[PDB]
Amino acid sequence: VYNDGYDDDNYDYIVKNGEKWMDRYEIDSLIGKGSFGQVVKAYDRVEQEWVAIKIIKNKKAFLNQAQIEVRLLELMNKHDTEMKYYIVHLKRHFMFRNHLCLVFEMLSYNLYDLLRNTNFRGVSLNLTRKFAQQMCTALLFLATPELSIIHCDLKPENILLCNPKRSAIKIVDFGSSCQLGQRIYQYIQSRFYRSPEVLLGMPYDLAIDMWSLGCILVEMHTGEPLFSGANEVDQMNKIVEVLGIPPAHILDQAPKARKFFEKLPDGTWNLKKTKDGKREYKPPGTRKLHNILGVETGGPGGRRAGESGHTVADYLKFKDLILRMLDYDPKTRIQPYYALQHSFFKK
Ligand SMILES: CN(c1ccccc1)c1nccc(-c2cnn3ncccc23)n1
């Protein structure tokens, strides 16, 4: 018996279809699950519109985190700019049966589902560019100094289509977000999208969201994750396959440098020695993004050969932007305002 019967063994509310809450919300169905809890589809009879309700887990640590999310959402949603409409609208929140409930506008499926619908062939470069320009505008909005918000968990699952059959998107799930002054975690971001500074245990800022976006944009067009580590060591080695050893000035300041690397007598860094010399990774920098993208050979896996909107010039512009988003140095990684000025977005 958990929560007088309303909860399961995992601090989640046992969702029951057709239930009416507070003589206002008619619960249609469960639409998603997460570590935070659940999201249900409901009808708001008062405002006479469909809404999405995020049911936070009935547990203190998750509740405390969702309060941070509420503060950041309300701060973004009230800002006086047009750029704020790339962030999901939090309509209201309430406590119900000892669960914090966040009521959002109803959106459509996420960009992972969209990838699944192409059977992981990836979406067109033209559609990728549309996602990239919106996400860049969103990161610019998060970067306005009064906000200074780090999403901290950008991934295809947290970018949603507004309408299933249009290209407009919004960012959701600010559950792990923080502001530039108020960072409280060290193990952050979903692993595939985790920045080098986080893996190395170094200080981080809004630039970690730009790293995630670079990884996301490649995956949206190729259909598969750029860096699919099974654990942190595997994740760092997969980044090194594509981008080489991180530069010495970063590793010299990285608290977790020796989790992946060793410093040589001359002050240069290499990967840690592997067991009995067992070969597992491409040598550093030899898994070229130029070839992952198929810049000159018809796109990813050659699947865009003979298609418009996929010229070598297009791919070269795309690759340059991605590499600027994946700069090892968070101080020189491209920032949203300048990313928006990139030749990849000239049309
Ligand atoms: C349509 N819908 C949705 C889509 C996919 C999966 C689950 C729900 C939806 N629509 C509007 C807002 C949200 C929403 C706000 N915060 N989070 N956090 C985490 C996850 C979702 C959301 N989800």
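All residue numbers given for chain A refer to Swiss-Prot; the residues shown span 135-481 in order.
Cβ atoms are placed via backbone N, Cα and C, with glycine included.
Listed in sequence order, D307, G309, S310, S311, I322, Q323, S324, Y327, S346 are the same-chain residues at least 6 apart in sequence whose CB falls under 8 Å from the CB of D287 (active site, proton acceptor). Taken from Swiss-Prot, the feature active site, proton acceptor applies to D287.
All protein chains shown were included, and the count of other CB atoms within 10 Å of the CB of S169 (ATP binding site) stands at 10. Following the DSSP three-state reduction, the secondary structure of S169 (ATP binding site) is coil. The ATP binding site annotation in Swiss-Prot covers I165, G166, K167, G168, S169, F170, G171, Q172, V173, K188, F238, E239, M240, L241.
Per Swiss-Prot, domain 'Protein kinase' is recorded for 159-479.
One mutagenesis experiment catalogued in Swiss-Prot, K188 to R, is accompanied by this note: Abolished protein kinase activity. Every protein chain considered, the tally of other Cβ atoms within 10 Å of the Cβ of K188 (mutagenesis position) stands at 25. Classification of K188 (mutagenesis position) by DSSP places it within a strand.
In Swiss-Prot, the entry for mutagenesis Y321 to F states: Mildly reduces kinase activity. Does not abolish autophosphorylation on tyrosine residues. The structure shown retains the original residue. In this structure, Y321 (mutagenesis position) belongs to neither helix nor strand by DSSP; it is coil.
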Can you go through the recorded positions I165, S169, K188 and pick out those with a C-beta less than 6 angstroms from ligand 1? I165, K188
Where does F238 (ATP binding site) sit in DSSP terms: helix, strand, or coil? strand
All-chain count of other Cβ atoms within 10 Å of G171 (ATP binding site): 26
Lowest 10 Å Cβ neighbour count of the binding-site residues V173, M240 is held by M240
Same chain, |i - j| six or more, Cβ under 8 Å of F238 (ATP binding site); the result in sequence order is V185, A186, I187, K188, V222, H223, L224, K225, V306
